[PDB]
Amino acid sequence: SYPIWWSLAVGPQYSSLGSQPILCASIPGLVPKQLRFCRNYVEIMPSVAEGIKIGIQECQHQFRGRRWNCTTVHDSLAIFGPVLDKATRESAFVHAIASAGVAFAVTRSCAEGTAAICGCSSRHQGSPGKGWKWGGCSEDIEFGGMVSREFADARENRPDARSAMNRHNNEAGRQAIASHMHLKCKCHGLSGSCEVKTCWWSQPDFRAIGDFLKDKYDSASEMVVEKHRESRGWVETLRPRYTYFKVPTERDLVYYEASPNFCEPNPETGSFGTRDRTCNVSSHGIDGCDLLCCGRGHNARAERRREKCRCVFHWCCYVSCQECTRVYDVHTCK
Amino acid sequence: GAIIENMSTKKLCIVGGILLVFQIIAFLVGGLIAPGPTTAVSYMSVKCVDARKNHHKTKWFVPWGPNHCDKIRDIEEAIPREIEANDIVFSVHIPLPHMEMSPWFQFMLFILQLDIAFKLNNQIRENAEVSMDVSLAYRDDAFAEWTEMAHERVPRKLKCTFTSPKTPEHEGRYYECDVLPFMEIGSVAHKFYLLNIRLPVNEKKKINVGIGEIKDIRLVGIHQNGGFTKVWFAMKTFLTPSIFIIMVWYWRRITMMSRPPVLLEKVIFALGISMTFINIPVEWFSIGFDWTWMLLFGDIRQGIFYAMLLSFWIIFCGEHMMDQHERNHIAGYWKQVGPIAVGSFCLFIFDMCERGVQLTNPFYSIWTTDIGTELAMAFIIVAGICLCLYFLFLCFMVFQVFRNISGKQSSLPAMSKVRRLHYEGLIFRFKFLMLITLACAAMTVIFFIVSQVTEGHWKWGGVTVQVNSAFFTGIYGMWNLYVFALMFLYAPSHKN
Ligand SMILES: CC(C)CCC[C@@H](C)[C@H]1CC[C@H]2[C@@H]3CC=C4C[C@@H](O)CC[C@]4(C)[C@H]3CC[C@]12C
């Protein structure tokens, strides 16, 4: 990748959801700003690593048949491998979804009561002061955004063309969540009539956020690098192509380098080959998997898998039903 | 001869000035001091696993803190661990960490929002219902065992739609489900509350089967802000002494007369009593005693005022036809008042049905079954028809009054000083109150529409103005001030 501390979501993660108080010890990519955060906001640190994990699972769902599947190497010093060392379209998505993942996980964890330092906390406040017992705590919805912008965007202020890209795409993730929240209202009063209406905003599901950014991925604009400074020196910023197209802000994804070829293995570009992949497992018709293999003759494997069948299927879990076997024909390519 | 008929135009302007100054203050207090009406807080439940321990020894499951439960982070983790349905309980601690409830919160409303996944083998059936096994406890201090408040069963219907095509590509997407009512508690008397919800499954009875795959439960808690209650009580405390004094002044003026009182005077006084009833801080015992019946009291008190205000307007119009009338008895307006008695009676039953059962079962909704819905709507429909009949009989009464005025205001040259001044006064007295009543109604309706559609607050410089709050304090003060003007201006004029 490009950020290192993302590796907390894999391997060593080992469900470190508060039972493993490893604080500012293992975080491998950390500047002075991140040190101050992780030392002051310890109860919420496990929710940041989980947020990254969520983003990883979503990108692997969203790109399951796009040649580049969001692969994560075992080194853990570079969670996605070198594929993200370039300012390409794939990086724009990974940055946006990771940013969204952190804000999402933090907000949910605060709603569960996993931290006493999340947003508002006071046991007293008569003298008028916008406290819990006088005015209410309405600032708790912006906390997840604070954590994502405070912790993640700490190395992104260096004057570099890539830094501009990263800042924009990370905000795109946070805005994707804000743009998809729903307004609900409860009507109550003298007889239930709407003399007092109380409204609240609810969080979207993360699948909707994934789909949104997937559409923005395909619609992503090309930018070029421009440099200037007042004093002797240069600062690199991006210039969107507004000669024909319409690039926006806080809604879209940006890039400025070309994506690699993902058909064949190439260790210098960070590209993993598609030589061993499957197809015709979705609609069993024509799908992206026909180009995935970049080859021909998708006919190689038969399987006899065992699965549970003839079940009642209760609302929760461990249905406890009978087993059976089925024969499958898998259009595996070489 | 009322006082308003002997005041010069100058004196009326002075009184109007004083009344306006108070109306401006009423708005300022609500906007600039009060924090706003209510707050909603969102909660996410924790999935605690009972290791086949809870049979009769009720063990209360605490989401977080010391002695926390063994919890599953994601429902899918249940399958590798062999955890079955009925062994998972959803725990919510109502106050958030390092927060407490206080008696100044007047009520709590609780609603649930289910997060249900779409899977091809687990779809929601046409008549899908969720049967919740719900227990609530209270605690006063951290180092004490939880004490039970309620244990009930809460069936609710599911209303869910799926907007994506139902094909093997969108599995894992959530249903779009509506909000389900859950609980109403009419008093806040304890610092801490603990809620445990279980969803038992029974295959042979279709209890929680075919209700989809449920992954999370969200709870929203709505309460009135403490600062809003404190300011509201201060306002009522100010008003009560003022209302009491004018009521006594009015009474003495009516009874110390050379002639018995008339019907309009009796009605104006009775309207004063209804407003005195709504201005008494009876709620200032809600901070010291756990009296769960205060929410229905509030409604009854408020409902009575409405009936009295609508009736006043009928009698007033009926008392100001010039020729052929000046009737003074109650038994003969039943043609115009009946609709009010029937409408209010039917609404009373509707509120009593919902509120009275809440007092004995906090997990109640009149809208749970088809029969309950049919009866609840029948009462609302009847009340609506009666209110429309009221509006048409008031409009005809007014029409007829005005045509009579056009007549009386024409044949003026042939009466004497005594009769001419009498009727000219009545004509003015009528027109004045009509213009004021319409202005008061217009302002109330327009500001209800600017409270139901705008954001709720406005940040302008260093001052944040609460708009929903200013609405409540301004209108509340307005009608009381209007009744104050009514008693002073329309009391008998003293003559020597
Ligand atoms: C202006 C005046 C006449 C209004 C009077 C309103 C009455 C009903 C109010 C004013 C002050 C109130 C009291 C203020 C404080 C307390 C302490 C609390 O722990 C129990 C309720 C109690 C004891 C209240 C009872 C009701 C009360 C007496």
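The residue numbers of chain A are those assigned by Swiss-Prot, with the residues present covering 19-352 sequentially.
If you're wondering, the header gives electron microscopy, 2.2 Å.
Cβ atoms are placed via backbone N, Cα and C, with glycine included.
Here is what Swiss-Prot says about this protein:
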- A:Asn87 to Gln: Strongly reduced ability to stimulate Wnt-responsive reporters; when associated with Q-298 (MUTAGEN)
- A:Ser209 to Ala: Complete loss of palmitoleoylation (MUTAGEN)
- A:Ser209 to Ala: Abrogates WLS binding (MUTAGEN)
- A:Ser209 to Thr: No effect on palmitoleoylation and secretion; the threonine can functionally replace the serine (MUTAGEN)
- A:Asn298 to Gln: Strongly reduced ability to stimulate Wnt-responsive reporters; when associated with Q-87 (MUTAGEN)
- A:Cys334 to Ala: No signaling activity despite the presence of significant amounts of secreted monomeric Wnt3a, exhibits dominant negative properties; when associated with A-335 (MUTAGEN)
- A:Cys335 to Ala: No signaling activity despite the presence of significant amounts of secreted monomeric Wnt3a, exhibits dominant negative properties; when associated with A-334 (MUTAGEN)
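Structure with Swiss-Prot features highlighted.
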residue: A:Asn87; record: mutagenesis position; DSSP class: coil
residue: A:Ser209; record: mutagenesis position; DSSP class: coil
residue: A:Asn298; record: mutagenesis position; DSSP class: coil
residue: A:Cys334; record: mutagenesis position; DSSP class: coil
When the Cα-Cα distance from A:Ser209 (mutagenesis position) is computed for each of the mutagenesis positions A:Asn87, A:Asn298, A:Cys334, A:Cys335, which gives the smallest value?
A:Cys334
Between A:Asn298 (mutagenesis position) and A:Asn87 (mutagenesis position), the C-alpha gap once rounded to whole angstrom:
17
Alpha-carbon distance [A:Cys335 (mutagenesis position); A:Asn87 (mutagenesis position)] in Å:
29
Near A:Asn87 (mutagenesis position), how many other Cβ atoms are within 10 Å of its Cβ?
18
Tell me, how many other CB atoms lie within 10 A of the CB of A:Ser209 (mutagenesis position), whichever protein chain they belong to?
17
Mutagenesis positions among A:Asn87, A:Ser209, A:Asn298, A:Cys334 whose Cβ lies under 8 Å from any chain B Cβ:
A:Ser209, A:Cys334
If you draw a 10 Å sphere on the Cβ of A:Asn298 (mutagenesis position), how many other Cβ atoms land inside?
17
Just to be sure I understand the packing, how many Cβ atoms besides its own are within 10 Å of the Cβ of A:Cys335 (mutagenesis position)?
21
